[PDB]
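Enquirer: Have a look at the structure that comes next, please.
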Amino acid sequence: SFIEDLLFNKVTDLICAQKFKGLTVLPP
Amino acid sequence: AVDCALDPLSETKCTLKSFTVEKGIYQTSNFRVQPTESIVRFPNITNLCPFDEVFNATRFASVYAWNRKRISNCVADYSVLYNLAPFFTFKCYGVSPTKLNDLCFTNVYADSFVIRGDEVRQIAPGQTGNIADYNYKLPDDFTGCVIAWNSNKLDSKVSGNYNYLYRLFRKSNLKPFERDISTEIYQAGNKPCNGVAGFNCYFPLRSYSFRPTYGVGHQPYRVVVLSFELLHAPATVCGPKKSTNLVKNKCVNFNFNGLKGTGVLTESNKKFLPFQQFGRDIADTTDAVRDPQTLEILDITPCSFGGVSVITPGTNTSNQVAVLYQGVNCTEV
Amino acid sequence: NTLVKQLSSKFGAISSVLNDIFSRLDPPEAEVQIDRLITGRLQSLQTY
Amino acid sequence: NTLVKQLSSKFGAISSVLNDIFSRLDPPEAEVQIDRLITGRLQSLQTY
Amino acid sequence: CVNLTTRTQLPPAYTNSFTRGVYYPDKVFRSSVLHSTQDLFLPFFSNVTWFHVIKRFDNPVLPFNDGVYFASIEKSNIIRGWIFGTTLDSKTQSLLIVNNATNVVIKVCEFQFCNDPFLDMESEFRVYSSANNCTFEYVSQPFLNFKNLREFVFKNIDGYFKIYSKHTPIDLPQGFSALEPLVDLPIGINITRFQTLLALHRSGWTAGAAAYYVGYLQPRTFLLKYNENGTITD
Ligand SMILES: *[C@@H]1O[C@H](CO)[C@@H](O)[C@H](O)[C@H]1NC(C)=O
Ligand SMILES: *[C@@H]1O[C@H](CO)[C@@H](O)[C@H](O)[C@H]1NC(C)=O
Ligand SMILES: *[C@@H]1O[C@H](CO)[C@@H](O)[C@H](O)[C@H]1NC(C)=O
Ligand SMILES: *[C@@H]1O[C@H](CO)[C@@H](O)[C@H](O)[C@H]1NC(C)=O
Ligand SMILES: *[C@@H]1O[C@H](CO)[C@@H](O)[C@H](O)[C@H]1NC(C)=O
Ligand SMILES: *[C@@H]1O[C@H](CO)[C@@H](O)[C@H](O)[C@H]1NC(C)=O
Ligand SMILES: *[C@@H]1O[C@H](CO)[C@@H](O)[C@H](O)[C@H]1NC(C)=O
């Protein structure tokens, strides 16, 4: 919806550096 | 019994510490890629540098005027520093006196002098006494070696030797690696001594007067101290290691000028400029290196790794499993 | 980010990396430095 | 109260007071004693 | 050498430095990173001593407390070299740097100068009367209103003499200019005082005006920004 799109847009190399140390993020 | 490396179900059982596994998804372990080759890169310097005349010298200096020599741009060999004498003392702080043949140093410093027999223990980090605070002082973060050996047969003479002197009286303790050659008279009293001897006016030098007759704990000893500086630099001096051709785009283990690691080496696009040797990253680890035989920059990237999970129903129902590799596009497993 | 940045600490050892510690000291003596580093890193990860 | 009281325990060193440790014995073991005290106090702060 | 009593007493000018005296402190590459360092730097917005030379002769003797930031605004290369030492006689070692016609020469040993040393288009090079045996010598490629701004930083620590340099084409101006390291020297001397060197030629005749600024370094903590390349931009 319109409001959902606005809310989604409102909220937003380091990842590779963290991954090379052994810390990962899992998907929902 | 269960073999923990036969099939994924056995690995899951070995991780869970049970002979029955129920329905679910379990995280077993991680997968890596092992190295295949090995390379070593060292500078092409082949000449040697002065170690014979430092030890095989005629006359060493006094304690207060200890001799200092700088050693650089050579190839160091320490095998010859074994047969100095039948018995000698060799103590290294910060390094072990067996592994210093495959280490690369920036600059070497050699300090040589001659010490009373029982004061050898006073050439050490953070020790007080007579010569450690008035003649020769060492820092508390020392990284080097100390060598001491007997010199009765060479230094002591029957006719009398008085060419070796030390200092006994001084205002304040010396800064580390600081020398004094002053001869101005001591001023214990309140009146000037007008440059003449007298009470409270003592000449701040003393003699040894070594004779072949004193006890085993009083003969002169010859002492040499080696100081290193293990930091980031062009690495002017280091020892006898054979080089090998370098490989690229393959997970191998490498030894670049003393830096050991494992990974993949790739051509680099970083904008290095003349004085920059290597580089770092956000986490303060080495990322780029410079080969000390071609002056080109290479990037280091650890080879592929990831996580493995096992999906199985209960062992009561079936022994079939499925394998999930996390975060990898399996066209490039 | 702070968990990543903790990796540069020395925890009283002679260096913040392991390979140079293992390439400069004999096995009898490197154990103390390795133990210090391991204990520090374990404590950091547990706190996280 | 317990945080304050934790300041007077040796944690395996010669004494709680550190100037006495520095004056009595040489830096090589004083470093170990200081490290012990620092680790203990940091652990107490973390628990608090 | 001759003695003259025509000098006019006048204190040197005092000016301020805004954001000058930033140099690379380590030999390591970093890209797009904020870093913190603790080293001998030049405090921001700090007063510095300004001498103007055109007649009037201004080559005083200045201390060497911890380090020197030496800046020169100039045209036609009047400022030539540098003398460093403790007592400035034959009783102690002295370091000497002179820019040749197409080379630079650096040497450390005993020397002898007059009470007001100077340099006499160059055909005669007579700055020192005597020179005994010298320990370290070095020869290298030349280091090169007012149209030239040259910045140099001289340090002496850990038994090494460090020279950092930077040049720019254009009362110092604003802006930021990092200084790349130039030379390291293994000298190991006492060093307490120094004195500059300018070139004068007999010649209606017009004398090029030059100005140079002296500032002193202190231990401070800085926060530096590295951009996408290895360039310090703030
Ligand atoms: C030593 O330097 C020369 C000249 O750059 C180079 O060609 C040679 O490969 C170097 N030595 C080794 C073992 O690579
Ligand atoms: C000193 O002389 C002996 C005599 O044979 C020799 O073997 C040795 O290599 C020389 N140098 C040193 C450092 O001992
Ligand atoms: C520098 O010194 C002059 C006089 O010596 C003084 O007037 C000026 O305020 C000083 N600079 C600063 C920033 O205080
Ligand atoms: C370089 O300068 C030195 C100053 O000591 C001088 O002796 C030498 O002749 C100069 N060389 C040239 C090519 O001008
Ligand atoms: C330089 O000469 C002096 C006196 O001739 C001498 O004492 C000294 O040892 C010499 N130094 C060198 C490095 O030749
Ligand atoms: C440098 O020379 C001065 C002049 O006498 C002296 O006071 C000072 O002690 C010397 N520096 C050192 C480190 O001795
Ligand atoms: C880095 O260097 C490139 C030239 O290769 C340049 O185009 C770019 O603007 C530089 N990045 C800066 C100045 O941030």
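Numbers in chain E come straight from Swiss-Prot, and the residues shown are 15-68, 77-142, 153-176, 185-210, 215-247, 257-287, in order.
Each residue, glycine too, has its Cβ placed from N, Cα and C.
Per Swiss-Prot, the features are:
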type	residues	note
MUTAGEN	E:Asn234 to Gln	Increased resistance to neutralizing antibodies
VARIANT	E:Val83 to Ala	In strain: Omicron/XBB.1.5, Omicron/EG.5.1
VARIANT	E:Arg102 to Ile	In strain: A23.1
VARIANT	E:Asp215 to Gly	In strain: Beta/B.1.351
Enquirer: Which residues, sitting 6 or more apart from E:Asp215 (variant position) on the same chain, put a CB under 8 Å from its CB?
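Expert: E:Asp215 (variant position) has long-range Cβ partners E:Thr29.
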Enquirer: Around E:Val83 (variant position), how many other C-beta atoms are within 10 angstroms of its C-beta?
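Expert: Summing over all protein chains shown, E:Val83 (variant position) has 11 other Cβ atoms within 10 Å.
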Enquirer: Across all protein chains in the structure, which of the recorded positions E:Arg102, E:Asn234 has the highest Cβ count within 10 Å?
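Expert: When each Cβ's neighbours within 10 Å are tallied, E:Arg102 leads.
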Enquirer: Whole-number answer please: how many Å between the C-alpha atoms of E:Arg102 (variant position) and E:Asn234 (mutagenesis position)?
Expert: 24
Enquirer: Taking just the CA atoms, what is the gap between E:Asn234 (mutagenesis position) and E:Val83 (variant position) in Å?
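Expert: With the alpha carbons as reference points, the distance is 16 Å.
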Enquirer: Quick check: in three-state DSSP terms, what is E:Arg102 (variant position)?
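Expert: In three-state terms, E:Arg102 (variant position) counts as strand.
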Enquirer: Taking ligand 6 as the reference and 6 angstroms as the Cβ limit (strictly under), which recorded positions among E:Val83, E:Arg102, E:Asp215, E:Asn234 are close?
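Expert: Only E:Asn234 meet the Cβ criterion.
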